[PDB]
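Participant: Sharing a structure below in structure tokens format, with a few things to ask.
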Amino acid sequence: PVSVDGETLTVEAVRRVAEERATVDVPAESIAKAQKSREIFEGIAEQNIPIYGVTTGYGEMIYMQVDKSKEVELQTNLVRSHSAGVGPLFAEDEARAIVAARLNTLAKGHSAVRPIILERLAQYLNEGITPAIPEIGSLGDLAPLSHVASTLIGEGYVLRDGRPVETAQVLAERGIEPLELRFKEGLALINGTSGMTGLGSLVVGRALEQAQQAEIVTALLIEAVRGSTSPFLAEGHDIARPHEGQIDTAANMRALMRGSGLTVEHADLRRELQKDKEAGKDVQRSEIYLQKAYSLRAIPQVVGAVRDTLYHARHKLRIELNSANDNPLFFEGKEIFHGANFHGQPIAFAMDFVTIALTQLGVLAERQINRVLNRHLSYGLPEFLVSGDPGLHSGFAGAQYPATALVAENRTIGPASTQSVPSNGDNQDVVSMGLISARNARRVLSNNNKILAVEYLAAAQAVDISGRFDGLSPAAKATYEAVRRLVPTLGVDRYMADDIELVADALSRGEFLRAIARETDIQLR
Amino acid sequence: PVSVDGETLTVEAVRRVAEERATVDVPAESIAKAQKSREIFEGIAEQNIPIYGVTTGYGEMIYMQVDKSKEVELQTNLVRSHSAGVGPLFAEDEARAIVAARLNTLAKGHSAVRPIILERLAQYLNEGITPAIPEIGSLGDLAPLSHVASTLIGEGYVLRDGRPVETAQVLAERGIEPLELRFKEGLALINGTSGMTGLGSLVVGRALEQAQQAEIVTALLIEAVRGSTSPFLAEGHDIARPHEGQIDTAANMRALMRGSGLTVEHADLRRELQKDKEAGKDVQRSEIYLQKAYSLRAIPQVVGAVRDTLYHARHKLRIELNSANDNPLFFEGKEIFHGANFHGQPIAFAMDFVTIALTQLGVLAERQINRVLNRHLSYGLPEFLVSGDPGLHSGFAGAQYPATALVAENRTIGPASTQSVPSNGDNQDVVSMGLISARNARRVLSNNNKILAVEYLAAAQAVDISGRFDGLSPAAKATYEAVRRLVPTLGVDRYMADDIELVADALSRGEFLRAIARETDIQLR
Amino acid sequence: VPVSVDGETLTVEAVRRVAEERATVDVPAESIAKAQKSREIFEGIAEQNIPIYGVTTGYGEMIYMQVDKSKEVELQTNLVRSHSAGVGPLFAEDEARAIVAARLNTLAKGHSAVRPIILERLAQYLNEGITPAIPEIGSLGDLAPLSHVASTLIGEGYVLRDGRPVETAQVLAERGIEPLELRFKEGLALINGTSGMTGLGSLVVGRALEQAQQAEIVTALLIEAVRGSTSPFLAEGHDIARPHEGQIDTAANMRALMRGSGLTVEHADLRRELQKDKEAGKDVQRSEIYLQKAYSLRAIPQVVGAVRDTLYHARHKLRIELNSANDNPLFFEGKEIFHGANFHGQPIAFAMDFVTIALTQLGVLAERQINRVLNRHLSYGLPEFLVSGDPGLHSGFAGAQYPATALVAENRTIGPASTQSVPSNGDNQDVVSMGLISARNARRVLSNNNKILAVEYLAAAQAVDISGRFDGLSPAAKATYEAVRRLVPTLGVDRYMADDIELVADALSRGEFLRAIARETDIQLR
Ligand SMILES: *N[C@H](c1ccc(OC)cc1)C(F)(F)C(=O)O
Ligand SMILES: *N[C@H](c1ccc(OC)cc1)C(F)(F)C(=O)O
Ligand SMILES: *N[C@H](c1ccc(OC)cc1)C(F)(F)C(=O)O
């Protein structure tokens, strides 16, 4: 059971709830400190004092003073008039991630909403009622959250088997009476960064597994090509260049290739090469490379940088998930706080950063593909991994194209956290566009699975084309089995698409890294 | 019947074939000049002389010499090994546009393919057999076209009711015997810019109607706000600044507002304002604006620039549609041409340009929305077009958000025609990425319908909130009726999403501009 | 010599002549007469205190402020002063001249209602070398830049000399010129246009075309050094198969450039050589001969053609803008004052964003051709990285490739500007073009490409002597080579390259290589 207390929620906890449909539970302490705030706040609204969103207009119309007899109407008109989202609907797991992040915010107890709101949100999550949330509309997350707030009052639509069906039917069809929004209940449900923070959570969490899976195949590839282990020696990171991420990647690469009979140690290389030099010449030509190319050597540096960015992103997400990103806010014997904790800038940046990081992750992946496919760079393999007669057969030559195309496509994605456009009169003169940032990262993450899919296939192909299967380390054989369990070796050439999408979906499921855990005890960082 | 002769095909012709399922016909002259080339070429391949793609490997493996006894195998392995496309599948109309562009290329008669290939392509089009083409893979269009070439040989998949179903079943299920690829038939089917040129055609064609529809609502808006006609007077464009597009927009704006009882002439404004000035003061404050803001005045300039870009794009598309974008090429008593007319740079640029143009089109649209929604800029209308008690009701305040978000999202889309990444060894060291460019433009075009949808609704709303319906010109009333026929006036506020998507889909169908044609005889440029 | 600025026939080339080579400018008597007459009629209407934007009303959002004609000079003068708020680097002499030239031509069209004296002053400044100190930043597309120019017209602001800004007043006294006094609508007319982006973009587009030519020139030399196929440039493959204007031109320049080459090979020879290399026995055999070459040496017409097309479009747009009444409000005899927005630089803003993209790709192509010759696996028989002595010990051009590769990456970080409108001035300027930013972006890629091309010219020339293929070069290729070798010596032992590269880059920025061909061959390049 995932505890949603607005204090200890983690990115992984969110994923379990969103992807694995884990049960959520609001702690009595949270549900209790929520009723209290609600009790005091409610006594404050009875005195018809000025409170944004409770007894005033919304946004620029805050100058419009509204009397307390319009309690339910105000909150409702808001939710209905802001449910103006467009574009595609978020997937079931994405929608759940969003609802979880909102509940956790209210569960912190500073939103002064009735306990039943937290309860009802937790019910939808625990009962499988997913709001149909359109992806576009948020300026960083009113509209997306307005469609959520709708389902609670029996309006809008829910996501049933891929399509949106009126909340009304679904609710009555489940024996649930829609709620009625009281003072500041409508505003609290839609006033925050739950859309970007929810989606962001799923993306960063998955981004991390993609780095681990990038490491896994990169490892298989280095063994199949007989690369040097020198680049990953602890002294070069832990001691010489202590970037957290770099150390982690270097550590995973050493563990993944551990016990390989194909990789070479610097000592052996240096000795093999020295044995190849004649002493009567000042400058000789050797066919041996003491170091391999950047793509098979600078892995710790590049992927480590990626990790560092994903670590910083998860950090900001963790802080945000457990924050009172709502407005206005309530405290003990303190004036009602009128700020802007609904501003997603901290996450908008975080995700724009993740987009850049992941894009470089893909760049690196695609070049390794290029490296194994080019006969002048493969270090001994046949052109484009062709088994039979090259020319007549192209092998993986055609498979490289979609991977190269994706690197270019990912590069056309620009940062969104700086594209603020003034609206609502000029009240919202500076916004973050964070949900666009989150969606950008999601896309590059998705495209990276396709690039990686091509790499996983090329590697396995290079393995049984060089006949180096029996030399692969335990983790290397684990990865190889996992690919063949899905796609067989490439004899004559054939329709590639199905094979790529097959390995791609598996990658998005963490099928690899899951195979390493189940067939070793490599504990991957 | 649309004539596909590789010489006279137009962008609109393509749309009719793609969107309206118009019948296609290959002229006897084309089918005849095709058999001839085929006859001579075939006698050239019999002598087992070096011919790229016919008796050699593909791409970098061109050094692999292949004997003529491998005729069918070569072309086949190619189509199968390059069908490595990923991502979503193109829509039925997009796929048809692509097939049409390919057929038209071969119909030019320089590809030396058997007439039956042109015939079979024309059959799929005329019979409703649409190839399931994945959107990603092309480096600018092998993979996308490889999935097409597949269906002709009974492999791959076809697009049936939204999903991909094996070509085999569908073919046998229609009484069609799959073809067998001969010398250079596989290469010719996949070696060109048909993907980007096909999709590009649909996008530019629709882009032009979007400009016309931007003009239509912009016109309704200018009448509803009582704007000045001065900005559109012919002297200011035809004479002072003769940019083709600017003249066209200025001309459409004069025709659209024609006979309006709400707009003001400069003479009247100047007179009204002069009447408002006291003669005893050197500098007075007036509540009258002799000119309106840029968004309601610089329409000819901005939209005209858009038009110019779309005119140049259509031009390049027209030239390309009718070109032999295939390789190698055949001529009369001339060596076999070995060039690179498969390089989509001319279209890659054209579409990157369209992306920028359309993005500015949206920028302008959204600001007009902002203008009508802000009480300090509306020129007399209520805040956010609220009918009842503002504050209590937000009116269109929430509807502005998705439009503002879209301008920002469109801005995150970067040019693709410059993101070339070297592949296939280094044989393809400079590519165009044109299909990504086409897809970029498509997206901004799609987002523009949503922005425009919000504007069309705001305008109609501003009309019956100011009670200026009886003053609207004939075209203005035409547009207004068309909006209300879909969405009623906004009394109390309510769920906006359905209304926006409703006007959005209509916009993508050209429902407006169709209404102007049917309810006037405004001939819009 | 002298160029005629009649607001009707000015060309991008004429603008460059006035700007780059100090060509004398001359406003025709017909234009002066149209100006004098428009001014007299316009004056007669402004003299009646009727409302006219910027003449008897406030500016921008403050148009609601009605101003009496008794304030005629002050109004125009406060405008030019308060709007001279540009920041950043000052444009060079040639850029500032093109700007003033474009402004003079606009007013010379006759619909600005300016006194002929202003037309006279601007032309005086140009013909006498009085260059305004124009800050690059600060226009939204071009008030700030033009206001700094208008300033020097009234003895204020700064003039540029020796690269430093010098108080205008001093300069005018040191030349006998007496400052003007802005009258009705004169301050507004001087700053309310697209002269900033239009003048600058003209220089850029003109140079972009010369850069296209010089790219074709070096590409032709390279193709001959590595003995590529002439087949990709056969007329029938463009003029007939794919008639894209720019594509036809490039294909033609390449054919003219390689005419008379003993190094290039024809498709016929290739296949014959390839068939005699084939042995009747095996079905699939390996050959070391390439019937076709990499895209970088075969898709030149398609790619450079596209760049050309884009440039032809921008030059066309620029030509119309140069001869346009991009000002507001406007006077048309027998008509009410035109109140519009011809000051909006969207059309040019777009054009320049396109040139930036186009030139960026031109640079990508050059970059990969450099890579082509430096890679022993792709150079077709040349030594690694063009090392003449012992490799490893010497790197040759290994390091020269980096500044070029690094520049391709930099050009790709430059995004379109024409779509970046930010509402200002009380939402009155709610949609702008940022065209001058677009034009400076283009200038930047242009500038960067000269560096990429410089490394390519050095590499090609080096590839020639390393392979001892000088005697087989066509007439044009020998000219190109000697032009390079006249600046930089062949690369023997490794040496400092930075100076060798900046030397050829400068030669490229001034059309040196395009001139070598004009003076050494009978070739006419498109
Ligand atoms: N997020 C609030 C908001 C809600 C709805 C709206 O459209 C009318 C504009 C703003 C807020 F006003 F920004 C706030 O809580 O501060
Ligand atoms: N477009 C050709 C091509 C096809 C397939 C391929 O992958 C092996 C690489 C290239 C071409 F070789 F580029 C050509 O026709 O020139
Ligand atoms: N270009 C005019 C302008 C001048 C100065 C200014 O800043 C106050 C704003 C605008 C114009 F108002 F745009 C015009 O001539 O229409």
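We number chain B the same way Swiss-Prot does; the residues here are 12-151, 155-539, in that order.
When the header is checked for method, it gives X-ray crystallography, 2.4 Å.
Note: Cβ is positioned from N, Cα and C throughout, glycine not excepted.
Here Swiss-Prot flags B:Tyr63 as active site, proton donor/acceptor, drawing on experimental evidence. Positions annotated as substrate binding site by Swiss-Prot, on the basis of experimental evidence: B:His93, B:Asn205, B:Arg311. One mutagenesis experiment named in Swiss-Prot is B:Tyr63 to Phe, and its note says Complete loss of activity. It does not affect the over-all structure of the enzyme. Mutagenesis annotation in Swiss-Prot: B:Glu71 to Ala, described as Despite a decrease in activity, it shows lyase activity over time and still produced some amount of beta-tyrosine; the structure shown retains the original residue. For the mutagenesis of B:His93 to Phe, Swiss-Prot gives this note: Complete loss of activity. The structure shown keeps the original residue. Under mutagenesis, Swiss-Prot gives B:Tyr303 to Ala with this note: Despite a decrease in activity, it shows lyase activity over time and still produced some amount of beta-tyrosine. For the mutagenesis experiment B:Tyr415 to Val, the note given by Swiss-Prot reads: Complete loss of activity.
Quick one: where do these features end up spatially?
Facilitator: For B:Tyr63 (mutagenesis position), the same-chain residues that are 6 or more apart in sequence and have a Cβ closer than 8 Å to its Cβ are B:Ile73, B:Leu201, B:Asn341, B:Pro342, B:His352.
On its own chain, B:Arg311 (substrate binding site) has B:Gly241, B:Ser242, B:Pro245, B:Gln305 as residues at least 6 apart in sequence with a Cβ closer than 8 Å to its own Cβ.
In this structure, B:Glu71 (mutagenesis position) is part of a helix by DSSP. Cβ neighbours of B:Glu71 (mutagenesis position) (same chain, under 8 Å, six or more residues apart in sequence): B:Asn438, B:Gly439, B:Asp440, B:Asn441.
A helical conformation is recorded for B:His93 (mutagenesis position) in the three-state DSSP classification.
Cβ-based neighbour count (10 Å, all protein chains) for B:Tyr303 (mutagenesis position) stands at 18.
A C-beta separation below 8 Å, combined with a sequence spacing of at least six in one chain, links B:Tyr415 (mutagenesis position) to none of the other residues. Taken residue by residue with DSSP, B:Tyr415 (mutagenesis position) is part of a helix.
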Participant: Under 8 Å, Cβ to Cβ, against chain A: pull out the ones among the recorded positions B:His93, B:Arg311, B:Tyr415 that qualify, in sequence order.
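Facilitator: Near chain A - Cβ to Cβ under 8 Å - we find B:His93, B:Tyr415.
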Participant: Are any of the recorded positions B:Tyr63, B:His93, B:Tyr303, B:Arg311 near chain C, where near means a Cβ under 8 Å from a Cβ there, and if so which?
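Facilitator: Out of B:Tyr63, B:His93, B:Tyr303, B:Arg311, B:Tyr63, B:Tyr303, B:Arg311 lie under 8 Å of chain C.
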Participant: Which value in Å gives the longest Cα to Cα span across the substrate site residues B:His93, B:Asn205, B:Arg311 as recorded?
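Facilitator: Farthest Cα pair among residues binding substrate: 52 Å.
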Participant: If you draw a 10 Å sphere on the Cβ of B:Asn205 (substrate binding site), how many other Cβ atoms land inside?
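Facilitator: There are 27 of them.
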Participant: Enumerate same-chain residues with a sequence separation of six or more from B:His93 (mutagenesis position) and a Cβ-Cβ distance below 8 A; give 'none' if the list is empty.
Facilitator: B:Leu156, B:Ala157, B:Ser160, B:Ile204
Participant: Express the distance between the Cα positions of B:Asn205 (substrate binding site) and B:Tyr303 (mutagenesis position) as a whole number of Å.
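Facilitator: That separation, Cα to Cα, works out to 59 Å.
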Participant: Which recorded positions out of B:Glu71, B:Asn205, B:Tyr303, B:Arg311 lie by ligand 2, going by a Cβ under 6 Å?
Facilitator: B:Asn205
